[PDB]
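Structure record follows, encoded as structure tokens.
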Amino acid sequence: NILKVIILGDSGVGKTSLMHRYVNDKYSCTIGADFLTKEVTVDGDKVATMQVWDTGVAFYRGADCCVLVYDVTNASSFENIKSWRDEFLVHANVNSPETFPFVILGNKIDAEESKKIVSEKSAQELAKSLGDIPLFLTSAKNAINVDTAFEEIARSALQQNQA
Ligand SMILES: *CCC(=O)NCCCNc1nc2c(ncn2[C@@H]2O[C@H](COP(=O)(O)OP(=O)(O)O)[C@@H](O)[C@H]2O)c(=O)[nH]1
Ligand SMILES: [Mg+2]
């Protein structure tokens, strides 16, 4: 029924921006709401409501998917991806750590090339080493790939929700 999605990653990577792009299709250069909600549409039907939880017992409870976000211009954000994945599994008490879904987002892909520091290859290798986690490279700013990425986040959440 309701899909709970958590977004983790270092501060400054674009977690809040990606949520706003997904939820409201906007971006500019929310206090008091623990989550924002967006109706998921698949094949032109409304199938479910997604809660997107941006950055605790009630915090982890009920999570259906976990999204991990680095910034392709910040090397340290990328090196911390496995830490965030691990921090989640160690605290969230999920029914089946073996099968719980993560999705990795490499954000700010709109940046000039000279400012990119993390290569696509390195990210594909890490996503693989972590259990073949889906990898998307994204731009909240320019609306690049966030639709396709959340399409897979929603699909992962739906599968976990109904398991
Ligand atoms: C409009 C002026 C500007 O910020 N220019 C730089 C564009 C670089 N490209 C870019 N920047 C992004 C993207 N998403 C988010 N941002 C920027 O990152 C910081 C922090 O974002 P936030 O969403 O607050 O991160 P956390 O919640 O993870 O802390 C902000 O400057 C935001 O504008 C993106 O796709 N591309
Ligand atoms: Mg934020």
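Per Swiss-Prot, chain A residues shown: 7-35, 40-65, 75-182, in order.
Just so it is clear, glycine is given a Cβ too, placed from its N, Cα and C backbone atoms.
Following the DSSP three-state reduction, the secondary structure of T22 (mutagenesis position) is helix. Within 10 Å of the Cβ of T22 (mutagenesis position) there are 15 other Cβ atoms, across all protein chains. One mutagenesis experiment named in Swiss-Prot is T22 to N, and its note says Constitutively in the GDP-bound conformation. Causes loss of function during vacuolar morphogenesis. Does not suppress the zinc, caffeine and calcium sensitivity of CCZ1 mutants.
Quoted from Swiss-Prot, the note on the mutagenesis of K127 to E is: Reduced nucleotide affinity leading to increased turnover between GDP- and GTP-bound states without the need of a guanine nucleotide-exchange factor. Suppresses the zinc, caffeine and calcium sensitivity of CCZ1 mutants. Under the three-state DSSP scheme, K127 (mutagenesis position) falls in the coil class.
Residues within less than 8 Å, Cβ to Cβ, of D129 (mutagenesis position) and separated from it by at least 6 positions along the same chain comprise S158, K160, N161, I163. Here Swiss-Prot describes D129 to G, N or A as a published mutagenesis experiment; the accompanying note says: Reduced nucleotide affinity leading to increased turnover between GDP- and GTP-bound states without the need of a guanine nucleotide-exchange factor. Suppresses the zinc, caffeine and calcium sensitivity of CCZ1 mutants.
Among the mutagenesis results in Swiss-Prot, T157 to P has the note: Reduced nucleotide affinity leading to increased turnover between GDP- and GTP-bound states without the need of a guanine nucleotide-exchange factor. Suppresses the zinc, caffeine and calcium sensitivity of CCZ1 mutants. The residue drawn here is the original one. Every protein chain shown contributes to the tally, and the Cβ of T157 (mutagenesis position) ends up with 26 other Cβ atoms within 10 Å.
Looking at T22 (mutagenesis position) and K127 (mutagenesis position), their Cα atoms lie 13 Å from each other. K127 (mutagenesis position) sits 6 Å from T157 (mutagenesis position), taking the CA atoms of both as reference points. Spanning 4 unmodelled residues, the straight-line distance from the Cα of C35 to the Cα of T40 measures 15 Å.
Listed in sequence order, the mutagenesis positions among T22, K127, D129, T157 whose CB lies under 6 angstroms from an atom of ligand 2 come out as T22.
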